[PDB]
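Report on the structure given below.
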Amino acid sequence: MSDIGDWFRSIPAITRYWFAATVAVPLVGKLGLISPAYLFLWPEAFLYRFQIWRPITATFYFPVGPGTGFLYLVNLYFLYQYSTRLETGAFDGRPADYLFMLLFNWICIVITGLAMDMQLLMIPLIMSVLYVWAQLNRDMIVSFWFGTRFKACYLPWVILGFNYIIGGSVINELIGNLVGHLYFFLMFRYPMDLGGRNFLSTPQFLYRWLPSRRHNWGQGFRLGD
Amino acid sequence: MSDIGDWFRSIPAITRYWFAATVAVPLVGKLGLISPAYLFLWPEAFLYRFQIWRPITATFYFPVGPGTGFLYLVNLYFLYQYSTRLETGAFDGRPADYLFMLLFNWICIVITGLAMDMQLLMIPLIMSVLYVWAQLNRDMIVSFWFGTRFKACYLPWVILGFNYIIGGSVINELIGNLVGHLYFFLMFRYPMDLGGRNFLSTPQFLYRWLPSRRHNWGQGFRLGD
Amino acid sequence: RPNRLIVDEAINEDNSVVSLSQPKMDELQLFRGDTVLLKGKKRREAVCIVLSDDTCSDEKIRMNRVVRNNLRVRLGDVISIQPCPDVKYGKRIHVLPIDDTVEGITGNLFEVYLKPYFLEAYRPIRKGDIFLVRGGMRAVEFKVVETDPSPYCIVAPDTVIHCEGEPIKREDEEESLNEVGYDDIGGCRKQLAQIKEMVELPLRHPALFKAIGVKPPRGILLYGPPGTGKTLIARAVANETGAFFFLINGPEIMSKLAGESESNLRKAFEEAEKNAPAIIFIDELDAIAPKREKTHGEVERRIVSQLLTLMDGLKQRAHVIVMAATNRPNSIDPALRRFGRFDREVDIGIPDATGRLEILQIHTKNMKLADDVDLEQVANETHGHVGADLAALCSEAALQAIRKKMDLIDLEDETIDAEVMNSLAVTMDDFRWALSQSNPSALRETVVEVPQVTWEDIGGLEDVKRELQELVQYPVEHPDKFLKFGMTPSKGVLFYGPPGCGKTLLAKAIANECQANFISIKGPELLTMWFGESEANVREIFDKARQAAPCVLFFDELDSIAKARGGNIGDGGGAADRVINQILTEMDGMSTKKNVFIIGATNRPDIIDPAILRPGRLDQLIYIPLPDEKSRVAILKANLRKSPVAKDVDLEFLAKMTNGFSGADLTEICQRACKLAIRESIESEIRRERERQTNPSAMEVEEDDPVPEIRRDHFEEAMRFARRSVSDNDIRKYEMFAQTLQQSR
Ligand SMILES: Nc1ncnc2c1ncn2[C@@H]1O[C@H](COP(=O)(O)OP(=O)(O)OP(=O)(O)O)[C@@H](O)[C@H]1O
Ligand SMILES: Nc1ncnc2c1ncn2[C@@H]1O[C@H](COP(=O)(O)OP(=O)(O)O)[C@@H](O)[C@H]1O
């Protein structure tokens, strides 16, 4: 028996999917059976050439190494400590819509990654969605075991500064913060400012494989008299 | 003043002598009977010519001197400590199975040594025996003086991290995990998982060396009337 | 399910028997001595001896401490029973003792311990069991390590007992029998019952009680004289129920260092938060929490404030109960008396002779007493002592007995022998000597009890006895009739008459009949309390009396209040006014709910202040008439029993010449005659010791003490010095007062 199995089953569905992806990335990269020619994150292919061959490999193939181990560890502690609050952001219902604008966040951040030439689009998306959830109810502080009264809503910025001073590769998280602010403004402006036949209809195929769940009436009882 | 002498002189004779031989083998290796440069297990040389003088010579010895004695001494300390701990239960009257498990671990590790090109097969033995120990009694709660989440089947990734920061050749702890889990499966899970016909068959000479003992009745006195 | 029984204590002291109600044997088809398998916590199974005991209810199973430990279950738990008479006699069994009791014994356990304990006792035993065997000095324990037949077997004469081997190390799960249980406490049955009542739910079923949603009690104050086992009681309760008992001492904390001591307290509390329903015990509060008047420094104020804040914030939290040990609630700061704080109050009184007897029985369990020990006599002679006193007495009595045999015991140079130890016996002379080299500590302390004087001890006054019974027993016997009639019973009864009539004896007799506590207050104590300490002492006296309800309070030498007030001194007016005002202001505050009665007695009714003679206050007045003839004969007979007896001169005749004599005078005459009889006995022994000097060892026949034959010579001596203690002028004054009251009212 393995307590790891039910521990991971205890993880809520969104963090379940993200953890599955982020643990499959290193294993898939280190498998070595599959030809890496499909997966190199080659800048020349993705930037100038059309190269429909590798339009999505950026988030899957990733050179894992001792480049962000300490930051990844502190984020692992953060998720282990607060995934409950992480998963409960205003989307227990309509979770298909939640995944919808998370995919929209992915497409906007990869647009940024095409326009700009940063290093890793892994932290910025998750930190941006977590911090936008926080900002919708901003400014209640929190601290860890030894944190006496240290203020919250600085942790993204504390990490940014720590990476900026010692080490490197901090620009992508701050550009993700910028695009997240853009997304925060857009989720309020775009749907009501302009129409355009509400863009396009959201596909029901995702509902076909992974439907959303709504109210259930169960069964009633005759009151009688 | 030398409380080391007092602590050593309180050790049970059987475990003191077995552990003394276990730690004296590295002393013989350190003396210089065979140069450490002559312990590499060349694959092709072992394949074609005999070279049977150094398949296990480097396994039971570790190049420890007055530069890294701390790790070696603590490893042997916990080796003896866990030896006694496993002597407490189960192997209180059945040393044959204990020695069978030790030789099983050695056979597995030496099979892996013959198969692949690893060099220092001392720490790999540590992972083998430590994991088989920790998994023979999985699902239990224990804590040291400052135990935070000290729990079964969790020390393997702890030593994963500690060897990643300090050391290398990750395959050793993988093989220790594999052997520990295989033994654990053979203990409880296998009999009702894959039919029957358990493979716990001790060879005759191995049982002849160290057979399981039996409790003596001792002298008795009739109650009478 | 007709197999679940709630565990209960077994009156039987055997370690392999169980007591059941008769329908249990009727339904389960159980014979006497049947081996029945039991089930419980930790999946522990064993067998015992089935014994009939109708005392326990059908659901109640009587079963002792050792088997409770063997089953790893606590009191109040339900067990499962199943018959299994298929046991077989044991043939060869290897047993061993646990290591941490054998230290320094050097003896053969088989003959010294195992042979007498297991003498064909037919004890059903199992492999891996634990049991205890009493010894002359220790209480050793053994474990069955190997059995044949397995696992169950029966003690049989053919039992090859392998008793020698390596001592067994502790099983690392404790469950030691060295703990303290309810059986280890004597003379506190009422208080123990009260605590066991109001501790049960918060500790046994925290989930159920929490789901109910009722605030449990949180503050309990055990107070009494030091060295009475209060800490012992708390530890025993904690061990019995099972908790995370944590102990805190006063001096060890208050004089810790600087000002960080508070953290330790905080530390203690937070540990309870991590450790389930737990008991927090703190000792010697007055040493750290006195009144603010005594507080001279500042740090103590900070300590008290911090502890108050800590304990008041204990609302909800967990099911943690806190109690404190102290001596006098007066010394405690009143601020720690509000609701939510310590409100439950329990006092531990000084045990009587009987309680001393049970304490001695407990402490002498291991000792090999010789056939000369009268524990009851020692308990009678040891009034004014405490549990620690008796423990020390037993310890040094055993020490004296051993030291008397230093020659017998090989002094040698290692662990002593066990057989020599087993050969030692304790003599009553050792106990007498221990008494000689002893002193109690309580001594000058008020004792509250039910007196022993019965009705027949005093003759005459049949109408007086009937009136007292009517005034006292029936109103508490039949409150319903008073409720129907809408009546309040009287409480203040006063006695007036010639001194020396045993009015105190009457009070003791009526208190004994009512079977309630008795409290005695003397005029000496009152006059001592005159100057200065009067108000608080009276208040605490009445508080104690209310605490021990139902009870009878007595007052003596009341007229002495006026004696220093109006008389040759005339200077104690302020103290007398203070005392009288305190008494009046406090006694009327008594409520009819309390079943406490007040009795006053005096021999100078004229000088009594009229304010007391008020309804609600002392109103019932009973004269004390002198015994007459047959009454005098009855009193003489009552005083005559004692030990000597001699019917050679007409006692009624001597009563008839002694007409108009007080009862105390008659008792004095009886004691004078007894002294003359002792003089005659001294004459006898003196002539013995003189005339066997003349004839060397002139004791061939047994010359016993003279049989009680008190001759008319002694009574003629008594009448030669005959004192009419009652004075006729005072008798006339008493009659004048009685007739004045009769005509006026
Ligand atoms: N009811 C009792 N039953 C048996 N032994 C008792 C009893 N009361 C007192 N003793 C004996 O007297 C001793 C007095 O108790 P002890 O000194 O251990 O604690 P305490 O009276 O609660 O107070 P403190 O902790 O201040 O000493 C006990 O240890 C025990 O030997
Ligand atoms: N059965 C009895 N009847 C009358 N007097 C008794 C009896 N037994 C003892 N006494 C005497 O009564 C005396 C105590 O009386 P006490 O209560 O002091 O009366 P008072 O308080 O009026 O002086 C004792 O000295 C004793 O000699």
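Quick note: numbers on chain A are straight from Swiss-Prot, i.e. 1-213, 239-250, in order.
The deposited model was determined using electron microscopy, 4.5 Å.
Backbone N, Cα and C atoms are what each Cβ position is placed from, and that goes for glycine too.
DSSP assigns A:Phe70 (mutagenesis position) to a helix in the three-state reduction. For the mutagenesis experiment A:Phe70 to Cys, the note given by Swiss-Prot reads: Impaired ERAD substrate degradation.
Quoted from Swiss-Prot, the note on mutagenesis experiment A:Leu73 to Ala is: Impaired ERAD substrate degradation.
Swiss-Prot gives this note for the published mutagenesis A:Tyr164 to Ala: Impaired ERAD substrate degradation. In the three-state DSSP assignment, the secondary structure recorded for A:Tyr164 (mutagenesis position) is helix. A:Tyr164 (mutagenesis position) is surrounded by 14 other CB atoms, counting those within 10 A of its CB over all protein chains shown.
In Swiss-Prot, a published mutagenesis experiment is listed as A:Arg247 to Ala, annotated Significantly reduced binding to VCP. Taken residue by residue with DSSP, A:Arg247 (mutagenesis position) is part of neither helix nor strand, so it is coil.
Quoted from Swiss-Prot for the published mutagenesis A:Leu248 to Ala: Significantly reduced binding to VCP.
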For the mutagenesis positions A:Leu73, A:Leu248, the one whose C-beta sees the most other C-beta atoms within 10 angstroms: A:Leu73
Most crowded position, judged by CB atoms within 10 A, among A:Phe70, A:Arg247 as mutagenesis positions: A:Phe70
Among A:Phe70, A:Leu73, A:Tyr164, the mutagenesis positions whose C-beta sits under 6 Å from ligand 2: none
A:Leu73 (mutagenesis position) versus A:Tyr164 (mutagenesis position) - Cα distance in angstrom: 17
Distance [Cα-Cα, Å, rounded] between A:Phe70 (mutagenesis position) and A:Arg247 (mutagenesis position): 61
Inter-residue C-alpha distance, A:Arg247 (mutagenesis position) and A:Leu73 (mutagenesis position) (nearest angstrom): 57
Cα distance (Å, whole number) from A:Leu248 (mutagenesis position) to A:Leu73 (mutagenesis position): 57
